[PDB]
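To keep things clear, I will list the structure first and then write my remarks on it.
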Protein chains: 4
Amino acid sequence: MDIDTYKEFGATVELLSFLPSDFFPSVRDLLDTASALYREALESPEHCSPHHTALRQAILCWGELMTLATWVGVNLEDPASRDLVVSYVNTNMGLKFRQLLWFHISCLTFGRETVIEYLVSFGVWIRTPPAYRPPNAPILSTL
Amino acid sequence: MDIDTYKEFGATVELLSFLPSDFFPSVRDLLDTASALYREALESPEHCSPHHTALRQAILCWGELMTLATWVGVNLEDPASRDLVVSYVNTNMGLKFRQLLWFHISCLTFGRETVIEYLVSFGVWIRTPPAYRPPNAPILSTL
Amino acid sequence: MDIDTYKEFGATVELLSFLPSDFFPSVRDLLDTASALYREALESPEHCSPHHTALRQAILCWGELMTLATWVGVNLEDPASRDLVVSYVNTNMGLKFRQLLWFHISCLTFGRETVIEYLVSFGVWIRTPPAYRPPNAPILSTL
Amino acid sequence: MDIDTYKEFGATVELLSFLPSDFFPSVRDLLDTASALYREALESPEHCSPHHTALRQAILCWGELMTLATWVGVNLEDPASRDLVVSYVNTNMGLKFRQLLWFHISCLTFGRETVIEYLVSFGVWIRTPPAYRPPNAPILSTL
Ligand SMILES: COCCOCCOCCOc1ccc(C(C)(C)CC(C)(C)C)cc1
Ligand SMILES: COCCOCCOCCOc1ccc(C(C)(C)CC(C)(C)C)cc1
Ligand SMILES: COCCOCCOCCOc1ccc(C(C)(C)CC(C)(C)C)cc1
Ligand SMILES: COCCOCCOCCOc1ccc(C(C)(C)CC(C)(C)C)cc1
C-alpha cells in the first residue's frame, strides 16, 4: 500500500536513511527508556499521542517477533537455520525497530521541529567527507 | 510494558475473545478492504485517526513478516524448517493480524460503539446453546 | 501489600533501576554524607520532611540489619552459612538501601525535579552511544 | 546515629517501655489491621501522613526480612543456623516491628493525645501492684 512510517509525523525514510546503524541504542536500551519515561501513558486507555499509538504497536510487533524467535529455538531441528532466522530477526528487524523507537521517543522528548532539524544537520554532517567535516557529530541531548 | 492494543480504543483482549479465531477473514481480504476503502488516507501525511496510525503500523509489520518469509524461502535450504517457519508466521501471526485489521477497519467503517455492541451481541449469540441459537449470526452493516 | 518506597515522592523502582547498580555510592559514604549534612534534622523531634522520615526509618532498618550481621557472626558457627548470610545482606539489601539513601539525600540537597531529571538524563546518556552523546558523564552540583 | 523512631511524633522508646513485650499483638494481626484500615492510603502516591510514610518503610523492611528468611531456608543446608536466623528475625526484629505497627496504627485510629494518655494510664495500672490493681485495664476504644 506504499505507506511510510514517518510521513504522518513529518519525516521520511530518506531523511532517517543517513543515521548509521551505530547511532541507535540497542532494542533493550530503547525499550527500557520507553518504559521508564512513558509507561503510565503507554499502558493508559487514552489516545495520548500518535507517537504513543505507534510506539505501542511497534512494541507489540517486537513482542510477537520475540515469540517467533523462542518458538524457532524450541521447534527447529537445524541449528544453522535456527540461528540464521534468529540473527535475521534481531539484526535486521531490530535496526528498523530501533530507528522507530528512537524517532518517537526523541520526538516526544524534544519536539518534531527539533528532531527534524537535527536530522537535516546530521545529514549535512554525514554526507560531508571526514576531511572536510568536523570530527564530532551533532548531538541531541537534554543536558 | 503490559500494553493492550485495544485499550486506547475501548476494547480489550477479553472483549474480542468473544469472537472465535475462525471468525476473522483472511489477511488478503482484510488488506483488500483496507486498500479499497482507505488507501488514500493511509498513504496520507496526516494523523487522520489513531485507527489509521495503528493500521499503518500493522500493515508495515505484516510487510516485514512477508519479507522475512521470502528471505527464509530463499536462504534456508532445510525444507522442514522453512515450511515450519512460514506456516507459523502465516497461521499464528496472521491470526492476531486479522484480529487487529478487523477491529480497526470495522471501527473506521461503522463506529467504535457499533463494534463494541457487535462484540457483546456476538458473545450472546455464541454463548446461546444451538437449540436456541438463531442461524443468522450478527453482522455489521450500514444499511 | 503492594507498596512502593518512592511513588509518594514521585519516582519508581523502574526509574531507579534505570541507572546502573555500579553507580550508587557505598553505604558508608552515604551515611557519612547524611550525618554531615542532616544529623541535627534527623535527630530532631519534627516532621521536617517526608524525606527525613523515610531516611530515619531506612537508617534504623540498616542498623538492625547490621545488628543481625554481628549476631550471626557471634552465634552461628558454620563459616559458610555465616559469610553467605552476611554477603547476602550487604550486597543485596545495601543495593536497595543505597539507592534509597542516594535518592533522599540528593533530593534534600538539589530537588525532586533535579533528581528525577538527572535519573532520566543519566540513563539516556549511558544508553546512548559515545560518538553521539556528550563525553562527560552527568553529575549533580550545588556549585 | 542516635535516632528515635517516635520522637518525631511525640513519644519515646521510654514512654513505650511502660507497655510490656507480652502486650503487643502478632505481626500478622497488625498487618491485617493495616490492610483493613489504611491499605488504600499506604498504596497511594501521597504524603497522607508521617505515620503512613513510616509504616510503608517498616512494611518494606519486614518484607525484605521475610525475603531473607526464605533465601536462607533455600540456600542454607545447616538447619541449626537456618532456624537460628529465622527465629532471631521473627522474635527480635518482630518485637520492634510490632511495637512500631501498634504505635502507628493506634495514633492513626485514635490520635497522639489518646495514645500518650493511654500509655501513661497503662503505666500507672501496671506499676500498681496486683493487690490494688483493678482488672479493668485501660483499653483503647472509640466506644
Ligand atoms: C496466535 O494468536 C492467538 C490469538 O491472539 C489474540 C491475542 O489478542 C491480542 C492480539 O492482538 C494483536 C494484533 C496484532 C498485533 C501486531 C500489530 C503485532 C501484528 C502481527 C500479529 C502481524 C505481528 C499484535 C497483537
Ligand atoms: C534492515 O534495516 C534497514 C534499515 O531501515 C530501513 C528503513 O526502514 C523503514 C522502517 O520501517 C519500519 C517498518 C516496520 C516497523 C515495525 C514497527 C513494524 C517493527 C519491526 C521492524 C520490528 C517489524 C518499524 C519500522
Ligand atoms: C527485640 O525488641 C527489643 C525492643 O526494642 C524496642 C526499642 O528499640 C527501638 C524500636 O524501634 C524500631 C522499630 C522499627 C524498626 C524498623 C523500622 C527498622 C523495623 C524492623 C524491626 C522490622 C527491622 C527499627 C526500630
Ligand atoms: C539486590 O537488590 C536489588 C535492587 O532492588 C531495587 C528495588 O528495590 C525494591 C525495594 O526497595 C527498597 C528500598 C529500600 C528499603 C529499605 C530502606 C527498607 C532498606 C533495606 C534495603 C536495608 C531493607 C527497602 C526496599
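Please read every residue number as a count from 1 along the shown chain.
Placement of Cβ uses the backbone N, Cα and C atoms for every residue, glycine included.
Under natural variants, Swiss-Prot gives D:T33 to N with this note: In strain: Latvia. Its Cβ placed at the centre, D:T33 (variant position) has 16 other Cβ atoms within 10 Å.
According to its DSSP assignment, D:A80 (variant position) is helical. In the shown protein chains, 12 other C-beta atoms lie within 10 A of the C-beta of D:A80 (variant position). Here Swiss-Prot describes D:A80 to I as a natural variant; the accompanying note says: In strain: Latvia.
Here the residue is the original one, while Swiss-Prot reports the natural variant D:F97 to L with the comment Frequent mutation in chronic HBV carriers. All protein chains shown were included, and the count of other CB atoms within 10 Å of the CB of D:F97 (variant position) stands at 22. In the three-state DSSP classification, D:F97 (variant position) falls within a helix.
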Contacting variant positions for ligand 3, chosen from D:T33, D:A80, D:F97 when the Cβ sits under 6 angstroms of any of its atoms: D:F97
Cα separation, D:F97 (variant position) to D:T33 (variant position) (Å, whole number): 14
Integer Å distance between the CA atoms belonging to D:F97 (variant position) and D:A80 (variant position): 24
